[PDB]
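Structure first, then comments.
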Amino acid sequence: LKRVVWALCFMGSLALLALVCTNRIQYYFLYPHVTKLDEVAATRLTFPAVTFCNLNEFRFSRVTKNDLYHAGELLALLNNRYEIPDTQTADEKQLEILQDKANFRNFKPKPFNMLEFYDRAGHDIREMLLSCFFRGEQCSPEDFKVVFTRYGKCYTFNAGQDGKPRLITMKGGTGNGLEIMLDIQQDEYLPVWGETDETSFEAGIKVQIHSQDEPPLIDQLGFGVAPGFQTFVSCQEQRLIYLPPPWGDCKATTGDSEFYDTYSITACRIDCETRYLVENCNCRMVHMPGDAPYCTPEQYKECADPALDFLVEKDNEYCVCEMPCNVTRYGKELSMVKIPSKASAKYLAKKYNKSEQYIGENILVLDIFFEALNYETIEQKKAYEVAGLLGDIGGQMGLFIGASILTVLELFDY
Amino acid sequence: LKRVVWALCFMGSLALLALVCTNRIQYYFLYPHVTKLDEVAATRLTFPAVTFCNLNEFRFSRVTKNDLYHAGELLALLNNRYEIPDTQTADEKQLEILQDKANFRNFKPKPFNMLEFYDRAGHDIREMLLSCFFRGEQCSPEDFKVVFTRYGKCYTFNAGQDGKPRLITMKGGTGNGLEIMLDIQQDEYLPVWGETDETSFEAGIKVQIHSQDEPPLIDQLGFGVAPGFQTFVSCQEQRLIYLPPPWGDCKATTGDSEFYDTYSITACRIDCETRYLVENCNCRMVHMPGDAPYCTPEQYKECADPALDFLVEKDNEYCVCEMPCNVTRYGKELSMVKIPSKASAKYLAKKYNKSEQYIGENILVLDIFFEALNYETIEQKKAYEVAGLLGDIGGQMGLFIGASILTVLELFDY
Amino acid sequence: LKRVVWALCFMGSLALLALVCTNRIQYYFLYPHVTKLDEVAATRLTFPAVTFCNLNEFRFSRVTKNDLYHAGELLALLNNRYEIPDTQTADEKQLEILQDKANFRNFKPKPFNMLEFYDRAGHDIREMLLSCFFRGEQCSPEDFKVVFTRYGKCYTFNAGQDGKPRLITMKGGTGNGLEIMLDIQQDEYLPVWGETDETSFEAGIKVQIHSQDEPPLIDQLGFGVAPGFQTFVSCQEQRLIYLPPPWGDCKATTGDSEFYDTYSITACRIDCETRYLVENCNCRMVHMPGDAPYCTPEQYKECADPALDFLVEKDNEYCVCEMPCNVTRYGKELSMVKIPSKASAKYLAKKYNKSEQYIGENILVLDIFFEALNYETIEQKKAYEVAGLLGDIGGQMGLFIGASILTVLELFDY
Ligand SMILES: [Cl-]
Ligand SMILES: [Cl-]
Ligand SMILES: [Cl-]
């Protein structure tokens, strides 16, 4: 009667238990994850490395007759007949110089490679750096490590190598970071007579803020700074931590991955770009690692350059990288004020033995610091551990029928 | 004795179970949610649409005597007596022109509407676009779709309509995005003699980056770009996914919502603004959808303009929109360098048949790209599913008393 | 036989239960937390306070002979012998003035304090503010509250004090925020003849956006705005809510913490900086709270200034603050256009009785507003409540052995 009528109700209770338990178990086998995000004002924070590059790759006063011979075409300074292009943007003063050192009448070529050309004619930290201060202490060129990029001879402050103890940061604000005054030296910019990958229409510098153990990709990922301004960059360190499989695609940062000691997206890209250029050109660009021969100006103009433009512009399948397990991103907010003021133009002009207009067209101040909330963690965390699954399917087993693994295994037998 | 003394302890065990189970069940009926945030370097990413507008709405050379007659007051070029205001910012060259075409002695008005005025006098992509490149390929005006905003005749790159396959992006960096050189043509800016909603004190352009299926609100939400700089915009695609009720207020993006095929905040605003202007003015602005008649200059000056200023400035209750279930936000970091350099000014001047000063005051380069971590997901996820509640209240039922639904329903009866 | 052979299997079942239950209980005693992040288009949002400061601290026309006597050395206008430094950046017009009022032949010093000097010579909101509009309504200096910073006499719009109902914001876009036109008055900038903490090489202003009940730290945390541009700041209100111990280090915002009614990182810093300066100098700077005597120019130059530079640059242990439970951060995206255009330069020049060049070097427009997704919540939430632990260890107890607290306590006794 009523005792056996709610045994069918018991059949319904079993029917329910089936759907709910298969729910929590499919949910387990989706491997769901959630996010733990903590923005905080840190302490003992490690100051990142700061790489910068002048937008003019070579110095007009340092280009020699041999430099002009080997590389004048790459720089659009000579046509294919080793002469000044008749379609040149004449300057009565500059053109006299160039056609004086473009006179190869008594000239016999001498050995030449691009790395020495960049290292020698590239802008010099010792005459660009007008002022550097970190947390109240003044820097020198000794504190900037020479690094070569596609821009040429570039510099990294707080590179952290050289056994030099990396610098730290405690609070937020300008006084707890870097400030540098620079002269971009527009009077040393090479004439632009055509368009190549080595000349530019812009005056200023390129900057990129990165981990000490992450290489720079300043050509693609950096930001610019204009002459005649003071730029404030308020930063924030964002540490991103991902889960390995099966929860997500994530590569161990101690990656057994060629040219660099640390695995990062940028390093993976530079690796592949190097393999690609060596493979297709038998030639490496000045900034690439490895041991291939550096490209000659003809190899730069004909093979290496379009190879890299292809990799960073058109390629969709050859070169793609995985996500690491640890990634460091730097949020930033930029801001400008004008330099110099009328009250100070004559002061700066006098101090550096330069014209007032020159100061207006070449001088530049850069402040790099962190805000109050200077450190941020974005860590992926597992959302349904196996134990919580067993405890849940357990409260579900016990709910509708009050069974156990003993009751089943024992009752499945006896 | 001791057997019946811990039956009171059993009463305490029941007392505990009550509070804990009512805890997990109230917690269920709060409908709590958490967040799943994944910043990643994507692939096959869809490039957004990029809308831009010159800050000068009309071209001084294209304003005709009929255009000046109908609209000269809206542009503060004529007072209420159809004449040059005596309080004009005289220019010996410009004033001769305007008062030459403000001579209505032999003039009889001709038909006129604002849409044709904007379309004709508005700046032209074919003479502003000095250079466009996307991922190594050069663009033409064919790649820019004409869109009308409150600025006038504006343009959208990669609008994605026209059956043109939307463009994709793979890596981070400048080479994997758009770069355009523009001439803002300050020599064609109309004289500003007063303050209206059609004239501006600033030179440059306005830009807004949006989904192909999200309309632009460039007047309110866009950013500016100044002449004489190259601006870098490092972007990041942020996909935001919300939960529908009862977990949150969230509107289905396939919204059955008038003028556009997709529901977005911006489209909802443009919808309501159109209804409002039609209702209160019997008149639609040139950029609004629907089928009302376009406003005459008198309707613009007297009714439509203050109506829209009211909606976008003062309104607090008439026009408010819900949150969609899918939202696309684009993070961005801006950066400038100066253009032109001294080395290149004469080059650019020669190439475009323009003065060096003109190049300094009108020329502008814009790079739009993504960083390495170019894609970000912010998805709301349910925090306490019903199954996990039952499994939990289950481990709680089994803990203190070891009961089941059978034990109760059966014991509640027999 | 087979009945007693799976009692050893029962021993294995117990072995499993031990590890899994000790897993969920250690997990409980790690006190894990997760994050609830909601970016939304809000309504009835409270507009923050906006503090700004001219980069020139004193006005050259307001510096009197007594002001020059007491403070001329602090400003690098006089050497240690109360005379013009022979290494001055001469200006035939300015130098006549200064050496006219540096003539102390018939001068006897008069009482002097830095607060009155700042208040009097500091730039005036009533002659800098050329235009202010909030949500369609125009502002006056009445809407700006005077606040003193290390820059001097500064101003805060929508300070929210004075019983003035704080302003609200509804939508995203320029029309739903503040726009102001300013003259930085480079013609009133004091000559810079040396480097001190009161003079600057830059022209423009400093801005900081903060809660009405959070003090400004504009020297360290603010951003700059350059003359000759219109700058757009697209903002986003981010409310961060942390967990108190034992889940995290977090201080109650109703903090019983000295000089201010609300606990914030900035207020904690200003508190400690004040204690430090009073302790080490018997002296407070003009912008610090409390009741110590203000510093004399000699105390500024010799003790107070290097004390604060030390605190904001070098200090690593003396002054460090805890994290509050509620923090308000404002995301922002900046953007510039040039001002004035050629079409409008003469207009603005005429309107304000100023030269066209002056307009180009001193005039500045600032728009502060929010984007569509104008409000963001980042709330830490508990990840494993005690009830869910008991329900889980419960489904685990019931799973392997089907026990209960009664079964144990009763069986541990009888
Ligand atoms: Cl690559
Ligand atoms: Cl609206
Ligand atoms: Cl401090």
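Here chain C follows Swiss-Prot for its numbers: 42-455, in order, are the residues you see.
The deposited model was determined using X-ray crystallography, 3.7 Å.
From the backbone N, Cα and C atoms, a Cβ is placed for every residue, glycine too.
Pulled from Swiss-Prot:
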| type | residues | note |
| --- | --- | --- |
| MUTAGEN | C:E80 to A | Strongly increases speed of desensitization |
| MUTAGEN | C:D346 to N | Loss of pH-gated channel activity |
| MUTAGEN | C:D350 to N | Loss of pH-gated channel activity |
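Features recorded in Swiss-Prot, as mapped to the structure shown.
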residue: C:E80; record: mutagenesis position; Cβ within 10 Å: 24
residue: C:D346; record: mutagenesis position; Cβ within 10 Å: 20
residue: C:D350; record: mutagenesis position; Cβ within 10 Å: 14
Separation of alpha carbons, C:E80 (mutagenesis position) and C:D350 (mutagenesis position) (Å): 38
Of C:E80, C:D346, C:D350, chain B-adjacent mutagenesis positions (C-beta under 8 angstroms): C:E80
Listed mutagenesis positions (C:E80, C:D346, C:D350) that sit near chain A [CB under 8 A]: C:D350
Cα distance (Å, whole number) from C:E80 (mutagenesis position) to C:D346 (mutagenesis position): 42
Annotated mutagenesis positions C:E80, C:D346, C:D350, filtered by Cβ under 6 Å to ligand 2: none
